[PDB]
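S.K.: Structure provided below as structure tokens; questions to follow.
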Amino acid sequence: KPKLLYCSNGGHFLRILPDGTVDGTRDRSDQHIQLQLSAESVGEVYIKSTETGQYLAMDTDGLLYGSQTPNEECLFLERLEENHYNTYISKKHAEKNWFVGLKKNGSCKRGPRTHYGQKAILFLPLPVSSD
Ligand SMILES: O=S(=O)([O-])c1ccc2c(S(=O)(=O)[O-])cc(S(=O)(=O)[O-])cc2c1
């Protein structure tokens, strides 16, 4: 686990499946839930689940998905929610403020149902590239 992400309240750990599906696990423990960001400019950053090559994106469906094409979709409107994490915003649908989080239960969302208000987006990165 040279790198992994964690949700504030959610207490889950985003995961990227090599099948082409995303989600969150109350506790990191899957084939590969590795994560990684690639900020390219304030209010616009990238994310690549370093492992298989899955870029954390959000299709028009508003459901976290992979995109082999890093452009106006894979990006993630990132700014600052608190003073540590990095609450992004589906740049593919920022007009709906479809943040990047996962129901504090164990199951991401899809479409209109991913807007901050508590602390289920506050993603705390805990990388440690040491292997
Ligand atoms: O930031 S977010 O748009 O990913 C998001 C989404 C859902 C949330 C819910 S939910 O309606 O699924 O029971 C509860 C809470 S709470 O009051 O326990 O901190 C925070 C949430 C944050």
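All chain A residue numbers match Swiss-Prot; in order, they span 25-155.
According to its header, the structure was obtained by solution NMR.
Note that Cβ sites are derived from N, Cα and C of the backbone, with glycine treated the same way.
What Swiss-Prot records for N33 is heparin binding site. Under mutagenesis, Swiss-Prot gives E102 to A with this note: No effect on integrin-binding. No effect on integrin- and heparin-binding, loss of FGFR1-binding, defective in inducing FGF1 signaling, cell proliferation and cell migration; when associated with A-109 and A-110. For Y109 to A, Swiss-Prot lists a mutagenesis experiment annotated as follows: No effect on integrin- and heparin-binding, loss of FGFR1-binding, defective in inducing FGF1 signaling, cell proliferation and cell migration; when associated with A-102 and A-110. Experimental mutagenesis at this site is recorded by Swiss-Prot as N110 to A, annotated: No effect on integrin-binding. No effect on integrin- and heparin-binding, loss of FGFR1-binding, defective in inducing FGF1 signaling, cell proliferation and cell migration; when associated with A-102 and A-109. Quoted from Swiss-Prot, the note on mutagenesis experiment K127 to E is: Reduced integrin-binding; when associated with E-128. Defective in integrin-, heparin- and FGFR1-binding, and defective in inducing FGF1 signaling, cell proliferation and cell migration; when associated with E-128; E-133 and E-134. Under mutagenesis, Swiss-Prot gives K128 to E with this note: Reduced integrin-binding; when associated with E-127. Defective in integrin-, heparin- and FGFR1-binding, and defective in inducing FGF1 signaling, cell proliferation and cell migration; when associated with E-127; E-133 and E-134. What Swiss-Prot notes for the published mutagenesis of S131 to E is this: Decrease in LRRC59-binding. Experimental mutagenesis at this site is recorded by Swiss-Prot as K133 to E, annotated: Loss of CSNK2A-, CSNK2B- and LRRC59-binding. Reduced integrin-binding; when associated with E-134. Defective in integrin-, heparin- and FGFR1-binding, and defective in inducing FGF1 signaling, cell proliferation and cell migration; when associated with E-128; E-133 and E-134. Among the mutagenesis results in Swiss-Prot, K133 to R has the note: No effect on LRRC59-binding. The residue drawn here is the original one. What Swiss-Prot notes for the published mutagenesis of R134 to E is this: Reduced integrin-binding; when associated with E-133. Defective in integrin-, heparin- and FGFR1-binding, and defective in inducing FGF1 signaling, cell proliferation and cell migration; when associated with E-127; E-128 and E-133.
Where in this structure would I find these features, and how exposed are they?
M.R.: Taking all protein chains in view, 12 other C-beta atoms sit within 10 angstroms of the C-beta of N33 (heparin binding site). DSSP classifies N33 (heparin binding site) as coil under the three-state reduction.
Under the three-state DSSP scheme, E102 (mutagenesis position) falls in the coil class.
According to its DSSP assignment, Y109 (mutagenesis position) is coil.
Sequence-distant neighbours of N110 (mutagenesis position) (same chain, six or more apart, CB under 8 Å from its CB) are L61, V69, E102, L104, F147, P149, listed in sequence order.
Under the three-state DSSP scheme, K127 (mutagenesis position) falls in the strand class. For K127 (mutagenesis position), the Cβ neighbour count at a 10 Å cut-off comes to 15, with all displayed protein chains included.
There are 20 other Cβ atoms within 10 Å of the Cβ belonging to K133 (mutagenesis position).
Following the DSSP three-state reduction, the secondary structure of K133 (mutagenesis position) is coil.
Taking Cβ-Cβ distances under 8 Å and a sequence separation of 6 or more, the neighbours of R134 (mutagenesis position) in its chain are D85, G86, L87.
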S.K.: Taking the recorded positions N33, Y109, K127, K128, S131, which residues show a Cβ-atom distance to ligand 1 below 6 Å?
M.R.: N33, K127, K128
S.K.: Of all the recorded positions given, namely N33, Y109, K133, which is spatially nearest to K127 (mutagenesis position) at the Cα level?
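M.R.: Given the candidates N33, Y109, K133, the nearest one is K133.
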